[PDB]
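S.K.: Got a structure for you, questions after.
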Amino acid sequence: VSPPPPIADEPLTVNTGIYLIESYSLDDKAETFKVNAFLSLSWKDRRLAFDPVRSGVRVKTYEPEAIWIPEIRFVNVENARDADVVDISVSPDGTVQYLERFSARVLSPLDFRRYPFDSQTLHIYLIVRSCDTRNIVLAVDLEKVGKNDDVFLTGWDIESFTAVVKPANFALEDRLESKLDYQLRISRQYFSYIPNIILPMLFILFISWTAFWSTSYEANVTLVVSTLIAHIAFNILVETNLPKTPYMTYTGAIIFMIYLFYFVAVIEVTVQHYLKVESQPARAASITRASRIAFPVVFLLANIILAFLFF
Amino acid sequence: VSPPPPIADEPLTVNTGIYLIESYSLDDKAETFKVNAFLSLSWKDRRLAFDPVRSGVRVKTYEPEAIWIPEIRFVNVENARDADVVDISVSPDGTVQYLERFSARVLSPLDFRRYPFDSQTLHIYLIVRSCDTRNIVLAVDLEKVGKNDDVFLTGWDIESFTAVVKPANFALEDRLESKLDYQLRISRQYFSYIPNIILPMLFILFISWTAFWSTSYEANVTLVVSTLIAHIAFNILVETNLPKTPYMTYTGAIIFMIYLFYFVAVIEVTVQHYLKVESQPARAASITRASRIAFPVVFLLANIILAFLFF
Amino acid sequence: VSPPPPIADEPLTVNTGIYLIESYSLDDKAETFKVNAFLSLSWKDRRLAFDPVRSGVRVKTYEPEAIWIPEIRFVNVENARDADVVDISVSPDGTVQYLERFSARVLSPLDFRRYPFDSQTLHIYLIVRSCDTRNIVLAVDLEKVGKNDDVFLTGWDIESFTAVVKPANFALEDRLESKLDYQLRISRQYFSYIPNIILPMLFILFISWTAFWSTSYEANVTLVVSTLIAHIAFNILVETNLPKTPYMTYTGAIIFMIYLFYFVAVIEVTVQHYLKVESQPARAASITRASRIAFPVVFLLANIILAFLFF
Amino acid sequence: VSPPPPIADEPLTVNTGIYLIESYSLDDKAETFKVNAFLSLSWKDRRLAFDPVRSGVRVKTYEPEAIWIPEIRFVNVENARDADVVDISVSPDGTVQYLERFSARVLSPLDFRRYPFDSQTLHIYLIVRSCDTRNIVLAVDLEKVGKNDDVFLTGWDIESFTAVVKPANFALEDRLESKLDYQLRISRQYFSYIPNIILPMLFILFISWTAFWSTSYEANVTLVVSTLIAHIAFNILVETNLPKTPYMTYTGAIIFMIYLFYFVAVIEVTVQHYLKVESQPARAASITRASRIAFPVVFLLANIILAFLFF
Amino acid sequence: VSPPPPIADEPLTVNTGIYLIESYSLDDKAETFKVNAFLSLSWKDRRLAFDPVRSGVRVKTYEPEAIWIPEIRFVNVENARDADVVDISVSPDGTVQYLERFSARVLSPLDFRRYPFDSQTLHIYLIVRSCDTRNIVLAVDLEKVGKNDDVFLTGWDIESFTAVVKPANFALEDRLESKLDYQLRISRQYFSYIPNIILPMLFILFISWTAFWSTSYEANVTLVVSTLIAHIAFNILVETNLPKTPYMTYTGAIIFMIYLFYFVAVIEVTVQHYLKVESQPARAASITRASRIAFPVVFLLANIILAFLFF
Ligand SMILES: CCCCCCCCCCCCO[C@@H]1O[C@H](CO)[C@@H](O[C@H]2O[C@H](CO)[C@@H](O)[C@H](O)[C@H]2O)[C@H](O)[C@H]1O
Ligand SMILES: CCCCCCCCCCCCO[C@@H]1O[C@H](CO)[C@@H](O[C@H]2O[C@H](CO)[C@@H](O)[C@H](O)[C@H]2O)[C@H](O)[C@H]1O
Ligand SMILES: CCCCCCCCCCCCO[C@@H]1O[C@H](CO)[C@@H](O[C@H]2O[C@H](CO)[C@@H](O)[C@H](O)[C@H]2O)[C@H](O)[C@H]1O
Ligand SMILES: *Cc1c(C)c(=O)n2c(=O)c(C)c(C)n12
Ligand SMILES: *Cc1c(C)c(=O)n2c(=O)c(C)c(C)n12
Ligand SMILES: [Br-]
Ligand SMILES: [Br-]
Ligand SMILES: [Br-]
Ligand SMILES: [Br-]
Ligand SMILES: [Br-]
Ligand code: NA
Ligand code: NA
Ligand code: NA
Ligand code: NA
């Protein structure tokens, strides 16, 4: 058991293919997903070749220990894949067809800038380290790349599973390394965010705006402050589903902006109350009247400016 | 070892059975369940046939490594079954009788549209990959498919555990696979949702309707804003027990509709105050007297419309 | 290695014993507990008998692989017993003495009807599948059943640890099975529930009843609505410590009933206000006075009936 | 492999030593802690003795399997010590010196009566079961019992790490067991409980006492009920850090006593209003004037009583 | 297997290298992180010398079991380094080049004094115990120490990953120990804390300050008491993300000091009302007008003092 020697000075080509059986547990905070797939490996080992006419047998089956198998590891896995060899088949010309079913927790970063209207490119990097004798290079067997029809990822729409055919051949620790980029394209199912977070968040805001058709300070203070407490509950709820990002997200931007609206609604209610008491209810009346228009208008404009800057 | 060779060109039939010992951890969010069971496998191996006279035994026992055992895998498992071999019995005619105990975390999707009055079909998919030498096909021994009477799933009623006798034969990575479907039929114990969520949620909503028999804006603002906040707490409570769906759930639809009632109630409470300050209490009294009948009637009709759409 | 042959037509008796070293992590929601114990097994293997006079030795020690050891399993375990053999000692007459230390996560159902004044009988089921050669039956050596004095289950009182001596012998999948039931009797330490849940829930209820000595609607609405919010927090807290049950638990019934009290207090506070505005304070004052007695009287009588129906 | 035979009838002495490398994860609810340490064992096995002159080596190194090593176990571990043998050295006189690196999750009860001003004695119980051939006894080599200087336990001060030199020899299932007690003495770092829980809790209590300088029932009902609701939040927060105990903790006692204050303050607030409504504001004023002193005085006294009964 | 012999009285030098592939799960409460890296080891074993002309090959490849490998361990790991040998390469002079891929949960203490504007120096300690035969000493091959350009730590910026080349050679349990210190430098991405915690906390504080432009006690009590409860919820939120420290953190100091502001504001609100009721509103007016400046000014200066004391 050693690497097959080169006929010419060319490197050994290991043809690879990942076929997803199950995809599950997409954790946003962890920036990880779990997977259950087939890993297909194919290379030519002439030392294994045989005569089809003399032998009579079309294909030969070997055990992993018996023959040389390349060390294909995963770059971005949390804990090293639970592998189980399914098949090793040699053709008369010495072409080896390897197949293992594995499962791995893959650490792939996410871009939350457009959350919950985001799309992500999940990655699964395959790698091979070349030895002192000869270089090993990875290739994509597009016939052996894919995903089973039923494959679902709770909370997401699965768009594609395609590998980048050209490997990344680079030298790390004075040895050649061949890296392949498999890509799982997914788009988030935003539907639930509308009845459970967005619409409730807007209702409570519109309720704070009924203070603009009220002269009762005590009621207004109750309106604006109670609803601001329910806004904090939602901000908190939202941030528990997401990691701490060094940029603003879309929901994050709306949520923050709404705080300023509360602060101003509070100011307005204070000003209105101060003018009444100072016996200026007509000046106060003019400010509430403008506020009935300004507050929903400036809200609608600011939300457009945001949607534009994010999409 | 190699698979038993065919007499003619027939496929190799492996009779299967699953016997549930324990069922536990139905996790709605992750759409999984844990299982503890027996797995029975049976197949003819002529190379193992023996004469009972010159052996003095009706059956022979073997170690898994001693004979050929079919590579039977599970399709929908989070982590590959923890398996232990119990018994291996070879009859005189060469009929092998395998038995193992396994435990696995199974990934099977759920339909939350009628939550929490829903039923589910839990699947356990058994599979076998065919060989170049010969094609392997799965079968169901109906006398070896069951569950003991003690088997319980916390918060669920276990209805049935049956298998779809006809395997789905198809090609995968240029080899024939034979897939079997074991179906565990469960229905949710909705009981607890009534005194813990449904009724508490209705009581706080009815409590907001007492504002229709009150002339006090300050009081009304307290009644409608404080109950709206307890409703937000139930919305959050409910959505913790469930995953994000691209569809509306039954509970979720009731929960959403109830926010509209709070919004309209705030409007009526607002309108009534405005009219009373404008020295139009007679108009306001008409709106409030109407609301007293309108709010319970519209609620009662809307719930009939929803129960009908969902069931 | 093969099972010992019978002298008469009799089955092989494997004498069992479980000695608890540690008990921990009783999870009410999961309906599981963890244990660390000794599993003692004893049977006669004539093939191992020897002469004490000539051998000089009393006992002969073996490694597990050297001799035949019966296949004893646990029916109700989530994560399979992590075993390590401590001793195998053979007496001159061939009586084998097996002793292993194991740890398992046992799945035993719990009856929450009387929570938090509940008592449970946790079970550990030992099992053995009989061979085609001969039948194996389990038995209890009471001399090797018990527990360490330092055994504690946080939040519980350990009452007893006995075994049901008569095994349950039944036919499962055309083979005989022998089942033993070890019973760990515990009673819940209700103490904490009094100063943390029960009494705080009563204080807030009584605070709602101070509205019966008040003529301020605005104040009463705050009293009953605020305390109802704190009541919900306790309902939520309580139900997070428990699994969803298809029956009413004791605390569950009390917590539910208290909602009816708040609902009726809101009705009274509403009615009293309505009359005051309708310029009928005399009738209002009559209802408020009757409510001062009616509410704590009906609460006391409702609780007596509940305590009676539960205990 | 059997134990060394007794020269005279004396039992075999195994000298033990635990040296802490890392201490982490003290879990109050689970009453566990995790440790990373060296375990050293030393015993005389004459069957291994050698002459330094003839052999030309003063030390002899063996594999665990090659010689006899005592089966030393831990009594109170959840999941059994993950051990890797570092070295086994035999001196010319046959004095075996064994060293291993282990890591275990140790179960050891905690006394919460003085929380968060408490001190704990964590135990690590080493044990040995004797043979039918001969008796085994444990000893402590005080030269090999310690901890690294950088050893820390998050939120705790490490006081000591010593062993109770005299074992606790006893009968278990008619065999001698020698048990040793290693003790890790720790005291909880209470510092952060002060700004995070104690002082916040006192501030909201003192804020409820401002109701005593207010004639406004409506404002008073707000002060006392809102602060009562924040007290429930701290009661809840605190009890999520602790297991349920059948005794009262220090913080628990203060937390409970503080509820009784809230109830009495509600009564005073209620009574004051009643008298004012009855045109008795003079009687009501004297009750409120008494309350202003009585509440802080009865509070400071009851805390003196409590600190005395707890420390 | 035993250590290679020395040519002279020199110790055996083992060259080390750690190459980070993945860094993840920085858990503040636990004071841990998870890493996935390459561990390179290099030492001379002349007993392994060979002739390339005789053997055929220029480099020999071995199985770990076939040769002596130094017992290099990690000091501060919670989860056992899940290791897998990638390559073992022996050159003609006997120079061994060992490559293993590992993953571990490193426990390294964090200083939260400047949280969330803090920086950390995470450590991975390599170690080796010396034999009686000969001493082993660790060394750093700077050419094999590093991290892949993609390495990211969610919520942190990775500054550097270098080693402290001079090992800590010391005595432990009468044997030589050689320790290496690999240091991973990180600075916390404070961005998210501003829109999610810091500014929402300031908005609610300023909302309470509107009570200085109000003569309404019932409203003011609502303003200061409601925002105080929202502050409590932030304090609870902040401390769920942090361990209990025996010192004050920066956020912790601000959070605490802000409660003193809420307490003083309540005092002023109480004073203002008392005077207004005592028929001295002019005095109240002077206290309220001063408060309008004093509260923001004392808040400004207090934060300047704090920021100066912490940074
Ligand atoms: C006045 C202000 C009051 C503030 C109110 C804020 C309410 C906050 C409610 C948080 C609910 C907790 O739930 C938050 O969301 C998702 C579930 O949806 C969690 O996700 C969790 O799901 C499951 C089930 O709960 C857990 O077993 C698992 O450990 C975790 O992955 C986040 O880890 C948690 O942080
Ligand atoms: C306006 C309304 C406001 C409503 C606010 C309600 C607040 C509710 C606070 C919930 C308290 C936190 O929730 C607490 O979480 C811990 C996990 O850390 C759970 O922990 C539990 O786990 C297992 C299940 O895995 C249980 O069998 C076990 O008894 C317990 O240890 C507690 O059962 C839950 O009570
Ligand atoms: C992972 C675990 C997650 C745990 C989640 C914890 C949830 C905590 C929810 C806290 C909800 C607090 O909700 C709080 O209730 C009070 C009850 O008086 C309500 O307060 C209401 O009454 C008071 C009078 O008593 C008024 O001052 C206030 O204006 C009014 O809104 C508020 O609407 C809200 O500030
Ligand atoms: C073809 C075949 C069968 C059925 C079998 O058991 N073995 C193996 O183990 C391999 C993977 C192959 C091929 N064969
Ligand atoms: C003496 C000895 C050794 C060799 C061993 O492993 N154990 C056991 O398992 C027993 C029963 C005895 C004694 N010891
Ligand atoms: Br891998
Ligand atoms: Br499987
Ligand atoms: Br088992
Ligand atoms: Br152990
Ligand atoms: Br290690
Ligand atoms: Na190989
Ligand atoms: Na086989
Ligand atoms: Na055996
Ligand atoms: Na080795």
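Chain B is numbered as in Swiss-Prot; the shown residues are, in order, 47-357.
Any Cβ shown, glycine's included, is placed from N, Cα and C.
Pulled these from Swiss-Prot:
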| type | residues | note |
| --- | --- | --- |
| MUTAGEN | B:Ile244 to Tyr | Marked gain of function, with a ten-fold shift of the proton dose-response curve towards lower concentrations |
| MUTAGEN | B:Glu264 to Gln or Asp | Decreases binding affinity of TBA |
| MUTAGEN | B:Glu264 to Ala | Decreases cation selectivity. Decreases the binding affinity of TEA and TBA. Nearly abolishes block by Cd(2+) |
| MUTAGEN | B:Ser272 to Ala | Increases the binding affinity of TBA |
S.K.: Measure the Cβ-based neighbour count of B:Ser272 (mutagenesis position), defined as the other Cβ atoms within 10 Å of its Cβ.
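M.R.: Looking across every protein chain shown, the total is 22.
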S.K.: Applying a 10 Å Cβ distance cut-off over all chains shown, what neighbour count does B:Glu264 (mutagenesis position) have?
M.R.: 21
S.K.: What number of additional C-beta atoms lies within 10 angstroms of the C-beta atom of B:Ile244 (mutagenesis position)?
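M.R.: The answer is 16.
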S.K.: Checking B:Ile244, B:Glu264, B:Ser272 - which of these mutagenesis positions have a CB within less than 8 A of a chain D CB?
M.R.: none
S.K.: Which ones, out of the mutagenesis positions B:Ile244, B:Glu264, B:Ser272, lie near enough to chain C that their C-beta is under 8 angstroms from one of its C-beta atoms?
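M.R.: Among the mutagenesis positions B:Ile244, B:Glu264, B:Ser272, the ones whose Cβ sits under 8 Å from a Cβ of chain C are B:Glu264, B:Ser272.
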S.K.: Please report the Cα separation of B:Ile244 (mutagenesis position) and B:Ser272 (mutagenesis position) in Å, rounded to an integer.
M.R.: 18
S.K.: Using CB under 6 Å from any atom of ligand 1, narrow the mutagenesis positions B:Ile244, B:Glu264, B:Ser272 to the ones that qualify.
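M.R.: Checking each Cβ against ligand 1, none of them comes under 6 Å.
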S.K.: B:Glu264 (mutagenesis position) to B:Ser272 (mutagenesis position): how many Å between their Cα atoms?
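M.R.: Rounded to the nearest whole number, the Cα-Cα distance is 12 Å.
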